[PDB]
Amino acid sequence: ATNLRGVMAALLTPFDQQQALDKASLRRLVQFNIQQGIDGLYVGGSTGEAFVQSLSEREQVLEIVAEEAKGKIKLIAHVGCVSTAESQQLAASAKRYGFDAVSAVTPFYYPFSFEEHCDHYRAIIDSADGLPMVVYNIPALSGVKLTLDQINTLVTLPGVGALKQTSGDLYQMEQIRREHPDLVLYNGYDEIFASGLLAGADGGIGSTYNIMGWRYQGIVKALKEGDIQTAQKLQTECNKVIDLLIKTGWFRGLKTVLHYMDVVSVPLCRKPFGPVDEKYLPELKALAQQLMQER
Amino acid sequence: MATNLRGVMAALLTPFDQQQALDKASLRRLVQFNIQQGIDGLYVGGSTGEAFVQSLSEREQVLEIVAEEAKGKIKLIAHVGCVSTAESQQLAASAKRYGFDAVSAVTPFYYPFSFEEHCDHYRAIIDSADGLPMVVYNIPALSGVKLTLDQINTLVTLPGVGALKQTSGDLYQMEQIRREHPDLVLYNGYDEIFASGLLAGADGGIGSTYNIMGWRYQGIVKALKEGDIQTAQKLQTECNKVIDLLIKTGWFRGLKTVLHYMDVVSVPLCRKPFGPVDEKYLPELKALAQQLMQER
Amino acid sequence: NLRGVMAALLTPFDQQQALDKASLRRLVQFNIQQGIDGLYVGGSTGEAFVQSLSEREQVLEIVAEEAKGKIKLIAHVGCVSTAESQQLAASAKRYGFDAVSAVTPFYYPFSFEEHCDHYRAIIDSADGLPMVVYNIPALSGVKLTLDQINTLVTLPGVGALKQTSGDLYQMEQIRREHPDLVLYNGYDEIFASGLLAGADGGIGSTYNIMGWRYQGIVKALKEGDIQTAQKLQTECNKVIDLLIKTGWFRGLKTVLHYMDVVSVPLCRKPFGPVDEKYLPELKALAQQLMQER
Amino acid sequence: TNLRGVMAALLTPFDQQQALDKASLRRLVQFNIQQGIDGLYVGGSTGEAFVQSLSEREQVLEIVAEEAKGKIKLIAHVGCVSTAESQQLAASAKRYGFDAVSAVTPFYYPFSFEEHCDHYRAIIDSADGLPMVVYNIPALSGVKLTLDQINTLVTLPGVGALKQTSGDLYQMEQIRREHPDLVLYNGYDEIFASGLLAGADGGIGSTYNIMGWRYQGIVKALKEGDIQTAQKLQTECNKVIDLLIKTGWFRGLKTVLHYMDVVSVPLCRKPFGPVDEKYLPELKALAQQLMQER
């Protein structure tokens, strides 16, 4: 494709017993996603446990993923940090590795004015040296609450080519689409994907795509063909899985599923994240069984 | 068709005269106007009818008149909720006396009540509804009451509860609710996400904007049913352009002003502390009324 | 002078949820005898929002008959509706109250301008009685800024502010901006800290059963006796800890019942009854308080 | 001795190149000591730790120890979102001879209370004996703890204090009540006096860097039952805080320290922007006021 629209998986970062990067597992996961027919990969975001990794660690993941999939699927590098300098450094690396775009979550923890938020994005676009920027809006985790006018301004900053809208507000989703007819708009909450597209999103970036991305591709197609029932059924099945992931723990639940699919060696997350309660293993293992059979 | 509450129903506004008193003629005109645009039914005495700046007798008067005007023609849901359980019980008995098809009550507000107290409140009202199904009313934005999914499941399964008015933009919960209750009558409460709400699981809706463009929402239901996503989306977008304006002008007064220009409501005022519409917005409101009448 | 320690009055009901006049009169006399500076009537504590307008007027009238000319009387005439609030303000004037008060209109969103016109209209109907601006975001849902609060307390006819907020930075900012303002601390559980921050008095639910403790804190801080001020606040907080567990208004009514002041300790539905498991503690608290004073 | 007292949350001075300005850092430390401060809280929010690398944080910790170890108490905030990164800093703090360590509840990602407790246990382990100062700050962390959870944290093996950055003075009293011997630091400077009255027996604050003596005075005044004096000092502190909120908190403090000839270049790291020039007159005059008053 010659654009950034599509269904992109937010890549997980496989670790070993020592909580260190499991390269072999990382490669298998990238290849697994490609096999599922995913349009691209969102790397180094929240889902990649980037915020509990160092700059060089995130950089190492970007390089491996590029090697594995550059030129086969689109690659978006989340380079955001609270620090502008650190974010710029990762932006330069992503450019160097040949990614198709960069992305950054609104800097968090410290309260920054909207003007400071804009300058932060501008500085990163600068270090991105040509790669388009995907503004990343996720108030739930960032705590940064933006008005519609602020979102419009951000999406219109020179160099911005897309918005990752991780919000359950579908009134605002529709308002954004109405204001920007050509904007690449990613639905950020998997559990409302179907309704998100109907409201105006023309794609999505999600962590659960890793184990059932074909289902989301299926909803996009179903909607395009006017098959509401199929779209709803697919969304219902995705939410049944989401209910479980919320019970078991999101990232660790996903890594465990990927473990039973023979993709990830050690399904651990980094501390403070704890391990999956062994009582959930049966359901998680059984889920992997279904997903593989469903393929 | 005889008793099912599924459908698209307008949350009725309450027209007042220049003295802030009930304008009976306009109330009757508004009921017929809604009936003429093919609305499935009316939700009476809710937040939209300004029930919370009305006395019990005033709410009963509206209930009775609406009943005389539309009983038998369309479905009628009486919102009898008050903070007080006893007052709610009184309105409930009157709703049954006037011949309404169902009753509804907002989660009692202001004072913090435990979940068990909310359940007993609903049970008491259901008792006084003597047969009329109860429509649970979830609206955290205004009530300040945030229910968990489990609590919502407990409420909708209480004996005598036949529907839920989900006034929430959380479409994940909407789907979870539909998944847990495959037969439940589930009303989308936020007009601005109607199309998406139906897709998530809602099987109908109740809203303030239905008063001036209810046929658009019916069109959306029709479009989705026929797999015409483009039409559904186009209709939702037009509804949202209107909603964009109402939010700027004031919701209830903006709607009344439009109805006024559509020759339905004589005086478009809401009761104080609600102020009047800022004159700078009249041109858009008049243009909208003109646009809607040509469309209808 | 409206400065002082005033009890937010509870409204006693009978077994059938109707007003219990005899207990209402008893409660008013009980407060007077324990030396309260005045009473705040018809507020949240009085269960005003589960009462009709005539019921609220009935309570105001009886209280005036019992306390007028003996202690200060503030009538909370607030309703969502301005017109209803105006009716109560005019009745308060007729009964001879010293002042009126109104919570910021709730449930429906209102612009700040609309809130100001709401207060103006009530002040007018109050026919001369000073207005006590009532700020309680936790329950009302209306969160005002310092600037807005400044505008409200400077409206003509406004004579005090009931600051029911735990933000003591803002309490200090209000005192700094208004040196002569009658500023009532609204959260009993931080009374001592509220005074240090700037409040020059208070209005509270718990004053009905231990008002002398708060009078004791005003006295202790005035004499520079921080040690005593803290002990008293701490004891007040051991009580508040319990009330939060039992249910606030019904817990206070149960205590007053065991003190033979209130005949029936019930609040109106949807408020439920007190869980029998808390009765031993409530009975023990009543005995302790009666022996203390 | 113990950890009770008035501890200034140390700012991190940078040069024109956004890099650590050791000269100004050392000067700020000594400046604080001369004010009569009881200790320093190093590497916290106020020190822009979350826009510094681990190595940069360690460097800061080491220089301060060299300047103050054995002169005043030293607490090292070593908290990061990552447990392992927090432990690295804890081990370093032990190495440089700090009196205690501290960690803000890990943020951004939603962690269960159990994971939070285990997070503190791990850091405490790596602290190798140094007491832990639990850090409660919902406003910035987004983590909301109940009183029961707070009681559990302060009773964890190895915890010796609680940094209470909350305006809830009812909860402050409840904490003191439940833990009569607990070191309790008031976290919001603008309510310092009231926090002490509610139960706090000291505090940690950013504004202490430019007027720590006023806070010590409040302690003295309350201790001597002088209410009006405590109030006037708090009012003076809040007039300052009102201005800092307008100019930007950290940069406003650095700017004041600049006119006091302590910090060479008063800039914070990006995304933080510079101070609006229209405020310089007020900030400069405030510096003068404080210098004379001192």
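To match Swiss-Prot, the residue numbers of chain D are left as they are there, and the shown ones run 3-296.
Looks like X-ray crystallography, 2.1 Å, at least that's what the header says.
Even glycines carry a Cβ here, placed using N, Cα and C.
Counted within 10 Å of its Cβ, the other Cβ atoms near D:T48 (pyruvate binding site) come to 23, all protein chains included. The annotation pyruvate binding site is assigned in Swiss-Prot to D:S47, D:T48.
As annotated by Swiss-Prot, aceneuramate binding site applies to D:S47, D:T48, D:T167, D:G189, D:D191, D:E192, D:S208.
The secondary structure of D:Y137 (active site, proton donor), as reduced to three states from DSSP, is extended strand. Long-range Cβ proximity for D:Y137 (active site, proton donor), meaning a same-chain Cβ under 8 A and a gap of 6 or more residues, is found for D:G46, D:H79, D:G81, D:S104, D:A105, D:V106, D:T107, D:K165, D:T167. The feature active site, proton donor is assigned by Swiss-Prot to D:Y137, with a curator's inference given as support.
Sequence-distant neighbours of D:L142 (mutagenesis position) (same chain, 6+ apart, CB under 8 A from its CB) are D:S47, D:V106, D:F109, D:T167. D:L142 to R appears in Swiss-Prot as a mutagenesis experiment; the accompanying note says: Changes substrate preference. Maintains much of its original N-acetylneuraminate lyase activity, but shows a 19-fold increase in condensation of L-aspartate beta-semialdehyde (L-ASA) and pyruvate.
For D:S208 (aceneuramate binding site), the same-chain residues lying six or more positions away in sequence with a CB closer than 8 A to its CB are D:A10, D:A11, D:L13, D:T48, D:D191, D:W251, D:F252, D:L255. Among the features that Swiss-Prot reports, aldehydo-N-acetyl-D-mannosamine binding site is placed at D:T167, D:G189, D:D191, D:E192, D:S208, with the record citing experimental evidence.
Looking at Swiss-Prot, the entry for mutagenesis of D:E192 to N says: 6-fold higher specificity for dipropylaminocarbonyl-substituted derivatives. Within 10 Å of the Cβ of D:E192 (mutagenesis position) there are 25 other Cβ atoms, across all protein chains.
Of all residue pairs in the aldehydo-N-acetyl-D-mannosamine-binding list (D:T167, D:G189, D:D191, D:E192, D:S208), the one with the greatest Cα separation is 12 Å apart. In sequence order, D:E192 are the recorded positions among D:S47, D:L142, D:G189, D:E192 whose C-beta falls under 8 Å from a C-beta of chain C. Checking the recorded positions D:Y137, D:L142, D:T167, D:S208 against chain A with a Cβ-Cβ cut-off under 8 Å leaves D:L142, in sequence order. Other than the site residues D:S47, D:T48, D:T167, D:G189, D:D191, D:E192, D:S208, same-chain residues with C-beta atoms no more than 8 angstroms from the centre of those residues' C-beta atoms, the aceneuramate site, are D:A11, D:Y190, D:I206, D:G207, D:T209.
There are 23 other CB atoms within 10 A of the CB of D:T167 (aceneuramate binding site), with all protein chains counted. Site extent for aceneuramate: the farthest pair of Cα atoms among D:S47, D:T48, D:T167, D:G189, D:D191, D:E192, D:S208 sits 17 Å apart. DSSP gives D:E192 (mutagenesis position) a helix state. Take the CB of D:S47 (pyruvate binding site) and look out to 10 A: across all protein chains shown you find 22 other CB atoms. The Cβ neighbour count for D:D191 (aceneuramate binding site), using a 10 Å radius and every protein chain shown, is 24. D:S47 (pyruvate binding site) falls within a helical segment according to DSSP.
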